[PDB]
Amino acid sequence: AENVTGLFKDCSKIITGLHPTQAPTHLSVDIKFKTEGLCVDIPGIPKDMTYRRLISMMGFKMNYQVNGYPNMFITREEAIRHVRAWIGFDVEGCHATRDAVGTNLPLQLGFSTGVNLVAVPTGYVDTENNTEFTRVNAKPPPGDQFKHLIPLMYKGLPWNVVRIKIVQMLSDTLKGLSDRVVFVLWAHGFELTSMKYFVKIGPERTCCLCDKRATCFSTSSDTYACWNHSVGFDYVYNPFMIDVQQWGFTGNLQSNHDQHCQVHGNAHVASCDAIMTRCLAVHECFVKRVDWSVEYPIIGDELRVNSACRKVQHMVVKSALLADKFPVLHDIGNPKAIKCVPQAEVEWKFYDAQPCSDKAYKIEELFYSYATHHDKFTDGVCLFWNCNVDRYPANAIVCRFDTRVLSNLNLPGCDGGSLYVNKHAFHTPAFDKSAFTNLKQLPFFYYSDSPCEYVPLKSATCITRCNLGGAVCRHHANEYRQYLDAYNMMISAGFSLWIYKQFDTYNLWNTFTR
Amino acid sequence: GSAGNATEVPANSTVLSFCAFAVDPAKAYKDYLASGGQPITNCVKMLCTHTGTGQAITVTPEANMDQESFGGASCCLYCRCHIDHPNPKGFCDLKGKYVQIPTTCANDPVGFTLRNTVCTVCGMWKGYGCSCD
Ligand SMILES: C[S@@+](CC[C@H](N)C(=O)[O-])C[C@H]1O[C@@H](n2cnc3c(N)ncnc32)[C@H](O)[C@@H]1O
Ligand SMILES: [Mg+2]
Ligand SMILES: [Zn+2]
Ligand SMILES: [Zn+2]
Ligand SMILES: [Zn+2]
Ligand SMILES: [Zn+2]
């Protein structure tokens, strides 16, 4: 007897602390004051007038239940519900060599965002009057692999700066994306410890002069801040975090990351570590395919993009059917019947890896790979609409997401692929030209077969309902305008259209014969 | 590598971790008590003559048959969690002086120092009690 933390372990090199007053604990008061499991005041042996004792912040170990106070560690489930509130977090650190030993200071912080913030080594030092938060002498870890940390000692930066820069850097990243923060970390101990600097915690609060829950806090003048409308805010009111390693991974992080994703090589920089942590969380959760019970609220204008997406789908597959008159259509990646063109003579076959249970009688359970299936559908046309695959067959109509475009919808992923979120987040592979080698790009066009009915405009590109004249026909002239807008919307949404090369704009004209 | 001197027992970990991060440490503590969590222990307890003034702040331990005596710093929450003191600049009252608590209320010495204020006239606990007012 008895066990000790050590948390707030006294790291000073002083023998013989500490007077029973100005002693934080019974554990340290000099043996001289201790008798019979107690302490006793001896006026003769004085309390120190001046002393500086480094107190270790390591081993924070916080698990607690208080009604008004939110658990800051969350279930794997709850961590999926909020994604890209996700930020990878890892802190390289330093040891205090000179006037103290046995604690680790937070030298360099890094995030899923490319940013790295380096700080002056600082710590908490107990003194006669109070506890003070101050710069401390410190040294780099011993290893030759840690040799890269040395210069960072000098470079920067005051913590009052860093904790303010941290917020803004998180602020403009998460402003539109989420209401909160979740920290994704591999081995959580030191980052929890690092968190002590820029984080204050407490019961939930609403943004000053704003409706949404408060992410940030300001010591300057007490205030509770929104993600968007905060500025000049030092502290983060209610972060969340999840320790990936808690998930039962076998080895070290790098091994597990590199197993799946090759787009991140490793430089020991804290960021490159904090990114790797995210790939794993991403991959482990989201390369499992399309759990459909998860609802992420949307902002913004995905509904428009969603409608536009389907709208343009109908147009192109209807025409492509008209023009080249395919006997059968293989629709791959259609979990539900849902014919895009409801009425067509064509044989319509559905294929899916994860067909929806009800309405699963129509669909063949299949996983498409060009290697195996290049032979297997020779007949008619194949449709992959947002079904991302091994390179596409020569006869096809495909809509694919180009991961390279950034919009608040798509988030980084593994490897080089972006995890796309409109609803029901879909992880999609990195955009690859080689995949389209059998196809050709799809030029914009409009098709309407309808009886015809603010300034009019002439479009060379379309099949107009009437081309005999100019010919601006008030129904089409307006519909063409509205369709093109919904087409330009989804092409700006990052989607790209690819068609079999046989396809020709002309052949739609012969449908205007009589 | 520790490589250091351990100042704390595990039984106080969560509470101290909790109040350290909190914006209001004082509330967090009182709240934590309500939740059924244990009051902070390990505070320094004085073997005393128990004859002396009942005064709360004393340069040497002064106790009563009713009171018990504690080293001030160990009874102060802000000293204990190593966070800034509510006095704007910068100083703690209890550190460097011995502090006395009613034995019945002595179970949670840390909170007692938070809840109450000493009367300026006799320099003694208010209500626990005071001839003043
Ligand atoms: C393609 S996405 C959503 C796009 C959908 N086709 C649309 O246009 O609404 C979801 C479906 O893709 C299918 N999928 C993805 N990869 C597949 C593959 N290699 N083979 C077959 N189906 C695949 C899944 O089985 C899943 O049901
Ligand atoms: Mg780490
Ligand atoms: Zn706001
Ligand atoms: Zn990666
Ligand atoms: Zn104090
Ligand atoms: Zn009085």
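Residues 5903-6355, 6367-6427, in that order, are what chain A shows, numbered as in Swiss-Prot.
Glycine too: its Cβ is placed from the backbone N, Cα and C atoms.
Per Swiss-Prot, the feature active site maps to A:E6093, A:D6175 (among others); the stated evidence is sequence analysis. Positions annotated as Mg(2+) 2 binding site by Swiss-Prot: A:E5994, A:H6170, A:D6175. Annotation source Swiss-Prot lists Zn(2+) 15 binding site at A:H6159, A:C6163, A:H6166, A:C6181, citing sequence analysis. Quoted from Swiss-Prot, the note on the mutagenesis of A:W6194 to A is: Complete loss of NSP14 guanine-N7 methyltransferase activity ex vivo. No effect on ExoN activity ex vivo. Partial loss of virus infectivity in vivo. Here the residue is the original one, while Swiss-Prot reports the published mutagenesis A:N6208 to A with the comment Partial loss of NSP14 guanine-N7 methyltransferase activity ex vivo. No effect on ExoN activity ex vivo. No effect on virus infectivity in vivo. Under its mutagenesis annotations, Swiss-Prot gives A:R6212 to A the following note: Complete loss of NSP14 guanine-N7 methyltransferase activity ex vivo. Partial loss of ExoN activity ex vivo. Complete loss of virus infectivity in vivo. Here the residue is the original one, but Swiss-Prot notes a mutagenesis experiment at this spot, A:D6233 to A: Complete loss of NSP14 guanine-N7 methyltransferase activity ex vivo. No effect on ExoN activity ex vivo. Complete loss of virus infectivity in vivo. For the mutagenesis of A:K6238 to A, Swiss-Prot gives this note: Complete loss of NSP14 guanine-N7 methyltransferase activity ex vivo. No effect on ExoN activity ex vivo. No effect on virus infectivity in vivo. The structure shown keeps the original residue. Among the sequence features in Swiss-Prot, the mutagenesis site A:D6254 to A is noted as follows: Complete loss of NSP14 guanine-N7 methyltransferase activity ex vivo. No effect on ExoN activity ex vivo. Partial loss of virus infectivity in vivo. Record note (Swiss-Prot), mutagenesis A:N6288 to A: Complete loss of NSP14 guanine-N7 methyltransferase activity ex vivo. No effect on ExoN activity ex vivo. Complete loss of virus infectivity in vivo. The unchanged residue is displayed. Experimental mutagenesis is annotated in Swiss-Prot for A:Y6322 to A, with the remark: Complete loss of NSP14 guanine-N7 methyltransferase activity ex vivo. Partial loss of ExoN activity ex vivo. Complete loss of virus infectivity in vivo. One mutagenesis experiment named in Swiss-Prot is A:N6324 to A, and its note says No effect NSP14 guanine-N7 methyltransferase activity ex vivo. No effect on ExoN activity ex vivo. No effect on virus infectivity in vivo. A:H6326 to A appears in Swiss-Prot as a published mutagenesis result, with the remark: Partial loss of NSP14 guanine-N7 methyltransferase activity ex vivo. Partial loss of ExoN activity ex vivo. Partial loss of virus infectivity in vivo. Under its mutagenesis annotations, Swiss-Prot gives A:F6328 to A the following note: Complete loss of NSP14 guanine-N7 methyltransferase activity ex vivo. No effect on ExoN activity ex vivo. Complete loss of virus infectivity in vivo. Listed in Swiss-Prot is the natural variant A:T6274 to I, annotated as follows: In strain: Isolate FRA, Isolate Frankfurt-1 Isolate SIN2677, Isolate SIN2679 and Isolate SIN2748.
Across the unmodelled stretch of 11 residues from A:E6355 to A:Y6367, the Cα-to-Cα distance comes to 15 Å.
Cβ-based crowding with a 10 Å cutoff singles out A:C6181 as the top-ranked of the binding-site residues A:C6163, A:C6181. Taking every protein chain shown into account, A:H6159, A:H6166, A:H6170, A:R6212, A:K6238 are the recorded positions, and of these the Cβ with the most other Cβ atoms within 10 Å belongs to A:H6159. In the three-state DSSP assignment, the secondary structure recorded for A:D6254 (mutagenesis position) is strand. The 6 Å Cβ screen around ligand 4 retains A:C6163, A:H6166 from the recorded positions A:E5994, A:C6163, A:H6166, A:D6175, A:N6208, A:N6288, ordered by sequence position.
Among the recorded positions listed (A:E6093, A:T6274, A:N6288), A:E6093 have a CB atom closer than 6 Å to some atom of ligand 2, in sequence order. For A:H6166 (Zn(2+) 15 binding site), the spatially nearest entry among the recorded positions A:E5994, A:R6212, A:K6238, A:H6326, A:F6328 is A:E5994, judged by CA separation. In the three-state DSSP reading, A:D6233 (mutagenesis position) counts as strand. When other Cβ atoms within 10 Å of the Cβ of A:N6208 (mutagenesis position) are tallied across all protein chains shown, the result is 15.
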